[PDB]
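Please read the structure below before turning to the comments.
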Amino acid sequence: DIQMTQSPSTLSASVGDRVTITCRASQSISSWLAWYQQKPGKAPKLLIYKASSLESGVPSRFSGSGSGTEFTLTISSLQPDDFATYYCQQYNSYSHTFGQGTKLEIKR
Amino acid sequence: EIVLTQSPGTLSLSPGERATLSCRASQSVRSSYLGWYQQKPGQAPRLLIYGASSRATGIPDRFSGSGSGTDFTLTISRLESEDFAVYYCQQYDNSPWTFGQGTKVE
Amino acid sequence: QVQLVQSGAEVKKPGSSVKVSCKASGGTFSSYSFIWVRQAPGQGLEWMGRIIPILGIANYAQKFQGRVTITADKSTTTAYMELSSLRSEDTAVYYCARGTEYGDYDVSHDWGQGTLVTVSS
Amino acid sequence: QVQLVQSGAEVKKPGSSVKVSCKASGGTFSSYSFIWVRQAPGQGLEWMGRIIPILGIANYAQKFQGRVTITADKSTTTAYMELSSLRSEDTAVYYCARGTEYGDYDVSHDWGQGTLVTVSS
Amino acid sequence: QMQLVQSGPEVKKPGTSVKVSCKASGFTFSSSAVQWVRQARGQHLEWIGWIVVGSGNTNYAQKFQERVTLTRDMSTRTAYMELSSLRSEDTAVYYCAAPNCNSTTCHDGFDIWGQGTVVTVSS
Amino acid sequence: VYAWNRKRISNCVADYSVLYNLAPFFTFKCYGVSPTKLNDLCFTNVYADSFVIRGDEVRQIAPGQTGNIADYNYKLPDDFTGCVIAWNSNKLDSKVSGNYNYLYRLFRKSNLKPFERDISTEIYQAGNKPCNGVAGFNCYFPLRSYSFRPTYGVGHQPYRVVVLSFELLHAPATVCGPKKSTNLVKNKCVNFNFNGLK
Amino acid sequence: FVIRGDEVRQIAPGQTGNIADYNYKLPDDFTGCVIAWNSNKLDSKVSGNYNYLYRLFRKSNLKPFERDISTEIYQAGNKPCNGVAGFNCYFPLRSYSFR
Amino acid sequence: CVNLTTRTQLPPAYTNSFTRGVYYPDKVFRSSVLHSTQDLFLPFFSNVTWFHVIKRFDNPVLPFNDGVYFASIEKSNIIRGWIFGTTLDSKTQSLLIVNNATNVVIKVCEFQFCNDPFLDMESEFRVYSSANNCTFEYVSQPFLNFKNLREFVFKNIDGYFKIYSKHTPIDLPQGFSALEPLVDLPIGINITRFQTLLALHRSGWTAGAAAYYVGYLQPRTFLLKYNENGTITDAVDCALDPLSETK
Ligand SMILES: *[C@@H]1O[C@H](CO)[C@@H](O)[C@H](O)[C@H]1NC(C)=O
Ligand SMILES: *[C@@H]1O[C@H](CO)[C@@H](O)[C@H](O)[C@H]1NC(C)=O
Ligand SMILES: *[C@@H]1O[C@H](CO)[C@@H](O)[C@H](O)[C@H]1NC(C)=O
C-alpha cells in the first residue's frame, strides 16, 4: 500500500492570505490523486482531479501542481469559507489510501 | 437459487410406445433459457430441446416438448432403441446454473 | 446535477449485518461507478469498495475480504452494501459516492448525505 | 573487414539476470541492426528479437516477451542484452548477429563466436 | 467442420494443480461462449463455470468459486481451466460446450460438446 | 475511441513544425499531402479528432483498412486527405491497478460509414431470442474497457491519437501557416518582397 | 529506385515536394521517359520492410541530378545539436515501412 | 418576438441619386491621374427608393441583387444594424451586424430571426431566438435640423464581404463624396436578401423622425480624377450621356 502524509497537519491562515498544502506519497504514483474539501459535519467535496484539472463549479483561485510523489495545492486569496479539512487520495493501484486531514483556522 | 426437480427417477417402457419426461422447476423461469440434454452411458451430452419448444439440428421428429410456465415437460411421441439413456436439464437464468438429478429409462 | 438519497441511521448489535442502500436520480445510470467510503469520528478517511455495475468489475479493500459485498440494481438504479461480522470499532458513518465515465471512475465527484451505523450492547 | 566479439562463458543461479555484451568494429555504425539467436545444446537455432538503434524500433519473440531487453550504444558501438526470470532449459549458447543496410535488416550477416550460459544448482 | 477437440486424461496427486483445455475449430469463435461441467462415474452433472471468449467476463459456481480459474486466448482459440486444491472427490469427467455461430447469428444454447477428460486424484 | 472528440479549426495561423517534438519516435503518416509542405498552401477548414487506443491498433487508422476499431469505432474514407499523429502515452494514462475510463464498442450489426459517431449502449442480441436487456446468452454488452497497466507490453500500452483532416471549398482559405520575415535595408539595390509583391 | 504510391507524380520537371527537393531533382528542360509499375509483390513484408529509406530534412533544395547520402543530424533551431537527437534536433532519414 | 400592427401602409417614395455612390476601387495610391475602372457602381441620376419611419414603421425585407448602396439622413442614431441571409431562418447560414452604444459585433450564425426584429437606455433585443451551429465572430470599433448623413456600400464577391462607409454632417444633398473601405470579411456564404433593424425609444415606444434610401449596383465604367493628395475629387459616368461618352 502507498502510505502518504500531508504537511502541515494544521495551518493557521487569515482572510486574503496565500497558503499552500503539500502532500507526499511513499513512491511514485504518477498524477493519480484528487483533492477533497470537507466542512465539519457534512460530506467532503471534490475540488481537483488529475491534480491539475478544475472541477465545474469550483472557483479557479484553487490551484494544484504536481508531477509525482509530491503535490502542492495553493490558495492565492483566502475567504472565511475556506476553513475546513482537506484530504488527499491516490487511486493508482488498488487499496486507495487517504491523507490524515489538515485543519485550517483563524488566528486567535 | 434455482432447483429443477425431476420425476420419476426410473422409467421402464418398451420401444414402439410413448414415454414421458418432466423437469419441474422450483421457481419461475423464462422459456428461452432452459435446455434438455441426453447422453449415452459414457458419452458426452447433446442438446435436444432449447426454448422448450424448438428442436435442434439432427434431433429426431419423435421428440416434442411441452414448455409450460414453470414446470417444463418433454413428451416422447415415439420411442426407439437409441432413446434409452439418461436425461438431464439445465437452467440458464441469472442464478448459478444447476442440473437435475437425472432420469433413467429402461 | 444528480440528487442522491442514502439510507437512514441504524443501531444494531455486533452479531449481525447491516444493509445500506443508495439511490441515484439524475442523468444516465449506465455510465456511473459507485464507491463506498468510511468516515470514523476518531480518525480520517478510508476506502471500502469500488464497483462498475455495467462493466461488472468489483474491487474491495485488502483488509475486508469476505466481510462486505456491494451490488447494484439496474431497474431501480440503486446500490446496496451488506457488511457481516460487525465489530465494536466499526461504529461510524457511511458515505455513498459516485464516479462518472466522463472523468474518472475512481474519483468521487459528488457525495451523499451519509448513513450513521452504530453498534453496542 | 568487420568482426564481432562477445563476452565469455557464464554460469549463474536460476533466480537472477544475465548480462551479455556484443562489440562490433568496422564500417558505419548508423546502418547496423542487431539480432539475437539462441542455440540449444541438442537442438537448432531459435530467434529472439531484433533491434534497430537508428530507427528506434524494437521487436521480440512472442514467448520471450517481458523477459528480454536488447539495447545498443552509439558511443561505444556495443549491444547489451538483459534476460530475467531464468529457468532450467535456457542453458544454451548465445549468438550475437548483425544486419547491414544494403542487405536485409532481419537477416543476419555477421556473427560473433558465441557465449555459453549454464544454470544449475 | 464444427467440432470441439479436448485434451487427454491426466493423473495427479492431492494438493497439486491441473490444467485442462479444449481446442475449437469449424465455426466463428469470436462471439461464442464456453461452460465447463464435471460428472463422476455414475453421478449427475455439476456446473462449474463459464466465460465469454470475446469478453472474458466469467461467472463461477458458489461452491467452487475459490478454486477455479478460466482463461482464453484469441490466437489459439482455446478455453483453459486451472483447478487448485485437489481432493479425492474431484475424480470426474470435465466437458466444454459452445454454441454454433455463423458470424451473423449464433445458436441459442450449448449444442456441441467435447469428448471429456478423465482426471484421477490419488496418492 | 468510440466517443471520439471533434474540434473545428478555422481563422488561425498554424505552425506544424512544433508537432515534431511530441516524442523522439512517433508515427506521422500523412495521406495526400507531404508533411514538409504544410506551411505553404492552406485550407478552408481543419478538423481535429483526439482519442486513446491500444498501440497495436494504431495500424487500423488508415484509408482502406479493416479490423475492429476501423469498422466499429472510427472509419476513415478511402479518398482521405490529411495526417495522423500518434505517440506513446504510457506515462500519462496508466494505472497500476488498471485504468477503466476508456471504452470501445465491440459488437455492431453492420460496419461504420466513414466519419460517423455511434454512442448507443443498447444490448446486442447475438442470437434470435430477444433477451430484452439481460446479459445472458446471445446478449453481450457492446462496450469493453481498456485495462491499461504500466506492466503491459508495448503492444498493449495506451497510445494517444490526433487526426487532422483538410479539404477545399469555394470559401476563401484562412487556416494558413506563418510567413516569416527579414530585417529591412535601405539605400541599396536589393531584391524585396512586400506581401507577395516581387 | 523505389518510392511510395502517391509520390510517383512528384517525379516530373518543375514539381515541388519532399521527394522532388530532398531526394531526387529532375531538370526543367528534361527529355526522356519515366517508367513506374506497382511492385507490391516483391518489396513488401508482413512484419515490415525497413531497408527502403527517404530523406526528410535538409538545409536546402537539391540541384538537378544530385545525390546526397549524408547522415548528419539536422539542426532545426538555434541551439546546436552536436550530434544528438534532442529538442529541435532531428535525424533527417526515415523509413518506408512497407506492408 | 413581438408582432407590431401599428404599421402605416404607404407606397415607398422615390428620389434622384444625383452623383452619389463612388468608392475607392482598390488600395493603390494615385495622384494627379485620371483613371478609368470597370467595377460595380451606382449609376448617376437613377431612382433610389425612399423609406420613412415616425406612426410610420417601414421595415420591409428588400432584395440584395449584386449589391446595395445604403444611405440614411438621421439623428440620434435610430438605425443600428442590418440582417443578411437567404432564407432568414436557422435552416440556412445567416449574417448579422449590430452597432449598439457599446461596440460593434459581427456574427455569421444560424439565427432564428423574429418576424419583426428590432431593439428597445435601450437593452431589449428581440431579434432572434437561437444560434445553433456557427463559426465566425468579429468585433471592432463602432462605426458611429438633421445633421447626420451616413452612407454604406455592401458587396459580396467570391466569398468576401466588403463594407465601405462615409459620414458627412449636413432629400439627398447635391455634391460629391468618395467612400473609403472600412471592413473586409472572408465570410464565404450566399446572400440574396437583407433587412434593417431599428432602435425604438420606449415611452409604449416612440420613434423619431428618420429616413433611409436604398440603391442597387450594376456593372459599368467610370472615369475617376485623383487630386495631388490621392483623393477622388470628381467622376464621369461613361454610359449616361453622349457628351460623357466622348469625355
Ligand atoms: C424615378 O421614378 C419615377 C417613377 O418611377 C420617374 O418618373 C422618375 O423619372 C425616376 N427618376 C429619374 C431620375 O429618372
Ligand atoms: C447560394 O449559394 C450556394 C453556394 O454558395 C448555392 O448552393 C445555393 O444554391 C445558392 N442559393 C440560391 C438561392 O441560389
Ligand atoms: C494636400 O495636403 C497638404 C498637406 O497635407 C495640404 O497643404 C494641401 O492643401 C492638400 N491638398 C488639397 C488639394 O487639399
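Swiss-Prot numbering applies to chain H: residues 15-68, 77-142, 153-176, 185-210, 215-247, 257-300, in that order.
Cβ coordinates are placed from backbone N, Cα and C, and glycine is handled just like the others.
Annotated in Swiss-Prot:
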- H:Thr19 to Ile: In strain: Omicron/BQ.1.1, Omicron/XBB.1.5, Omicron/EG.5.1 (VARIANT)
- H:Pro26 to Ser: In strain: Gamma/P.1 (VARIANT)
- H:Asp80 to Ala: In strain: Beta/B.1.351 (VARIANT)
- H:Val83 to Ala: In strain: Omicron/XBB.1.5, Omicron/EG.5.1 (VARIANT)
- H:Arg102 to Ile: In strain: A23.1 (VARIANT)
- H:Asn121 to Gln: Partial loss of biliverdin affinity (MUTAGEN)
- H:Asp138 to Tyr: In strain: Gamma/P.1 (VARIANT)
- H:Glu154 to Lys: In strain: Kappa/B.1.617.1 (VARIANT)
- H:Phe157 to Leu: In strain: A23.1, Omicron/BA.2.75 (VARIANT)
- H:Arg190 to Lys: Partial loss of biliverdin affinity (MUTAGEN)
- H:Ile210 to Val: In strain: Omicron/BA.2.75 (VARIANT)
- H:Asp215 to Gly: In strain: Beta/B.1.351 (VARIANT)
- H:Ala222 to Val: In strain: 20A.EU1 (VARIANT)
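You'll find the Cα of H:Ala222 (variant position) roughly 28 Å from the Cα of H:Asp80 (variant position). DSSP gives H:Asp215 (variant position) a coil state; it is part of no helix or strand. Within 10 Å of the Cβ of H:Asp80 (variant position) there are 19 other Cβ atoms, across all protein chains. In the three-state DSSP scheme, H:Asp80 (variant position) is classed as coil.
Residue pair H:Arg102 (variant position) / H:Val83 (variant position) shows a Cα separation of 16 Å. Neighbour counts were taken as the number of other C-beta atoms within 10 angstroms of each residue's C-beta; across the variant positions H:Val83, H:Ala222, the minimum falls on H:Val83. For the recorded positions H:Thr19, H:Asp80, H:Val83, H:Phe157, H:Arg190, H:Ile210, a Cα to Cα distance of within 10 angstroms from H:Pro26 (variant position) holds for H:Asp80. A separation of roughly 13 Å, to the nearest angstrom, links the Cα atoms of H:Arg190 (mutagenesis position) and H:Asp215 (variant position). Looking only at Cα atoms, H:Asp80 (variant position) sits nearest to H:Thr19 among the recorded positions H:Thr19, H:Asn121, H:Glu154. In the structure shown, across all protein chains, H:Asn121 is the one of the recorded positions H:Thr19, H:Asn121 with the greatest number of other Cβ atoms within 10 Å. Within 10 Å of the C-beta of H:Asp215 (variant position) there are 12 other C-beta atoms, taking all protein chains into account. Of all the variant positions in the list H:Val83, H:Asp138, H:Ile210, H:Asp215, the shortest Cα-Cα distance to H:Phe157 (variant position) is found for H:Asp138. Sequence-distant contacts of H:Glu154 (variant position), defined by Cβ-Cβ distance under 8 angstroms and a gap of at least six in the same chain, are H:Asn122, H:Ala123, H:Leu141, H:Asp142, H:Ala243, H:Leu244, H:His245, H:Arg246. Filtering the variant positions H:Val83, H:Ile210, H:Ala222 for a Cβ under 8 angstroms from any Cβ of chain B leaves an empty list. Applying an under-8 Å Cβ distance to chain F, the variant positions H:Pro26, H:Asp80, H:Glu154, H:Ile210 reduce to an empty list.
Cα of H:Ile210 (variant position) to Cα of H:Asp215 (variant position): a span of 11 Å.
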